[PDB]
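Structure first, commentary second.
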Amino acid sequence: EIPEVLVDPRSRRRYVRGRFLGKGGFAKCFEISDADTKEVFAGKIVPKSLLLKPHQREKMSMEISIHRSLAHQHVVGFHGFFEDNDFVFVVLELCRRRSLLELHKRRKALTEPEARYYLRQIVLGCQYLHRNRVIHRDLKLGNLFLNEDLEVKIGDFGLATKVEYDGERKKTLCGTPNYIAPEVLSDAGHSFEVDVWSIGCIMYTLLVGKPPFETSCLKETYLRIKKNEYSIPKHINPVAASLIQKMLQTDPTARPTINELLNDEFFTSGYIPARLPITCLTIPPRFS
Amino acid sequence: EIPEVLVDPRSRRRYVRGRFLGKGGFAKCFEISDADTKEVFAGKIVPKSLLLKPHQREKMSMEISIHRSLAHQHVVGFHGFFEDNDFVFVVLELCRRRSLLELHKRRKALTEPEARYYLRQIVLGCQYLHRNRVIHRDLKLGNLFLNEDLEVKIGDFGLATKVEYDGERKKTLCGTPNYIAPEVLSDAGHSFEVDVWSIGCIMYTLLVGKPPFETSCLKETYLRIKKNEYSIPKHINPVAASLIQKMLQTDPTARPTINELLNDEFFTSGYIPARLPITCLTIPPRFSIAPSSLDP
Ligand SMILES: CC[C@@H]1C(=O)N(C)c2cnc(Nc3ccc(C(=O)NC4CCN(C)CC4)cc3OC)nc2N1C1CCCC1
Ligand SMILES: CC[C@@H]1C(=O)N(C)c2cnc(Nc3ccc(C(=O)NC4CCN(C)CC4)cc3OC)nc2N1C1CCCC1
């Protein structure tokens, strides 16, 4: 059973469980508000019984360690964590318009300026992480959250890692990323370049309204990733289709860096809206 | 010197040596493909000079005799054997994802459903053997092979024996099993129950990411087996830990039969994936704690 009111022995601050938001994988997530301040946050409550298997205790510890060290306006605000004997409580920024998964599911393909709007904010968030020697390793629609004003906030640092030294490549992952990069598939070792691959996969989905490689069965899906088999519809704009091709390459070193990515003709020469209307979640907007 | 093309005087069928797979104990193993069919197999090429010591000639002959009599979808396909003056050539099913040893070495401990996934297939393979009065006597990660689709195929029948009548107990082994059962250690005589012991040792390793009894030196390892000294981490699920305790008992008669084993709450009440993704060989997959079969 989960307590109605969540108490923090450390800072003597206490919260009240609100509406059920859903299961964040291994977690049970609710709206919460501080007893005194009345400020609303997104609680992430993990059974400590599931954090008994060390392999899972490791993941949880690293997630909080990387996320609590990060403050950027396109990264989910980490507002603290604490635990009792039964649960671990993680207090995060509440993003009132959920994630790009919900948008994608409602809207399918977006307009090119909408695609561009969200993608710049994602790249900006990701450029901050990379600069702070952090690889997310699991960027997907589901963990790219939208605040009230449809500002993109990168969250879910479950599979994220910290690069210790210049040149480091990683092998081991405490979980299976949504978008498997070729160098993760082949277990070749990987670095920052995995994040560019997923942004390429994310860019494709936003413009095409379907994932690039995903098929009925996983065996064909992974074979397509291995041989770099995908088709960009003839209806996609050249410049954008070019930037997708640049990102979705078998060779990690061949892909743009997050810094080069942001300076693509797609971003520099294309129209970026300053603000999107809230109708964009359900109906395609007019720009012209 | 090993011939580039392997010729069979009997059936006039001929093969071409492919990539080197590795040394299968006493053997030298390669990919091979038939000249006409172009079908790819796993060759096992034994120097006949090593099959000169009778004790070794006996093993080899019995291995081929037991294995060539067996056909099951969780047993390595035996596709024939032949010899020249220098070598004995054994043609087996090619399992393109090697063995559980490679998985274990990469992944260490697996998720409980992964453990369950492989274990059901192992028990099924072993239930077929037992039904055909065959004790494997050397089940280990290294000889539990994985085909393209991650189906488990039991191979390596080097220490395997044929039970002549029901109730018969055996003593002599022309080799040392990876997982020594207590009744083999004490030379008390043994039967089908040894195979359950190794599955218990295999189950433990898959869930814990380390062997139950193995230590630095062998003297302590064998003393632990003799006294039944092992510890199940507090993090293992009760039902699974219970089934391990049932299998890893000093008394062979106390252990489940391969038929009772398959019907354990671990298997019947636990979630079994129908298929694993190929990423499972390198990265742990995520499973819902509520995995119902009433949604996509
Ligand atoms: C805390 C975990 C994770 C995260 O990390 N952050 C940062 C987050 C920030 N903000 C939200 N916000 C909302 C999330 C879901 C909903 C929503 O509409 N929930 C309905 C509940 C009833 N159900 C039948 C249908 C869905 C509303 C949200 O804003 C109020 N969710 C977040 N999640 C998600 C929490 C559920 C999965 C993951
Ligand atoms: C025939 C002996 C025995 C057996 O009985 N069967 C049935 C078997 C079926 N299939 C395989 N398949 C493969 C085994 C290894 C590899 C592999 O990746 N080998 C690498 C070669 C390069 N080297 C630097 C590192 C090792 C690939 C395989 O499939 C393509 N091996 C089998 N073995 C094993 C063969 C040596 C140990 C035992």
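Residues displayed in chain B correspond, in order, to Swiss-Prot positions 39-334.
Determined via X-ray crystallography, 2.8 Å.
From the backbone N, Cα and C atoms, a Cβ is placed for every residue, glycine too.
Features of the protein shown, as given by Swiss-Prot:
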type	residues	note
BINDING	B:59-67, B:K82, B:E131, B:178-181, B:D194	ATP binding site
MUTAGEN	B:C67 to V	In analog-sensitive mutant; enlarged catalytic pocket to accommodate purine analogs; when associated with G-130
MUTAGEN	B:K82 to R	Loss of kinase activity. No effect on RIOK2-binding
MUTAGEN	B:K82 to M	Loss of kinase activity. No effect on S-phase progression
MUTAGEN	B:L130 to G	In analog-sensitive mutant; enlarged catalytic pocket to accommodate purine analogs; when associated with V-67
MUTAGEN	B:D176 to N	Abolishes kinase activity
ACT_SITE	B:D176	active site, proton acceptor
MUTAGEN	B:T210 to A	Abolishes activity. Abolishes checkpoint recovery
MUTAGEN	B:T210 to V	Reduced catalytic activity, but no effect on affinity for ATP
MUTAGEN	B:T210 to D	Increases activity and restores recovery after DNA damage checkpoint
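Secondary structure from DSSP puts B:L179 (ATP binding site) in a helix.
Every protein chain shown contributes to the tally, and the Cβ of B:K82 (mutagenesis position) ends up with 24 other Cβ atoms within 10 Å. Over all protein chains present, the Cβ of B:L130 (mutagenesis position) has 23 other Cβ atoms lying within 10 Å. For the pair formed by B:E131 (ATP binding site) and B:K82 (mutagenesis position), distance between Cα atoms is given as 11 Å, rounded to the nearest Å. The least crowded of the recorded positions B:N181, B:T210, judged by other CB atoms within 10 A of its own CB, is B:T210.
In sequence order, B:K61 are the binding-site residues from B:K61, B:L179, B:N181 with a C-alpha within 10 Å of the C-alpha of B:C67 (mutagenesis position). According to DSSP, B:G63 (ATP binding site) is assigned to coil rather than to any helix or strand. Cβ contacts within 10 Å of B:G63 (ATP binding site), excluding its own Cβ and spanning all protein chains shown: 12. If you take the Cα of B:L130 (mutagenesis position) and the Cα of B:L59 (ATP binding site), they are about 13 angstrom apart, rounded to a whole number.
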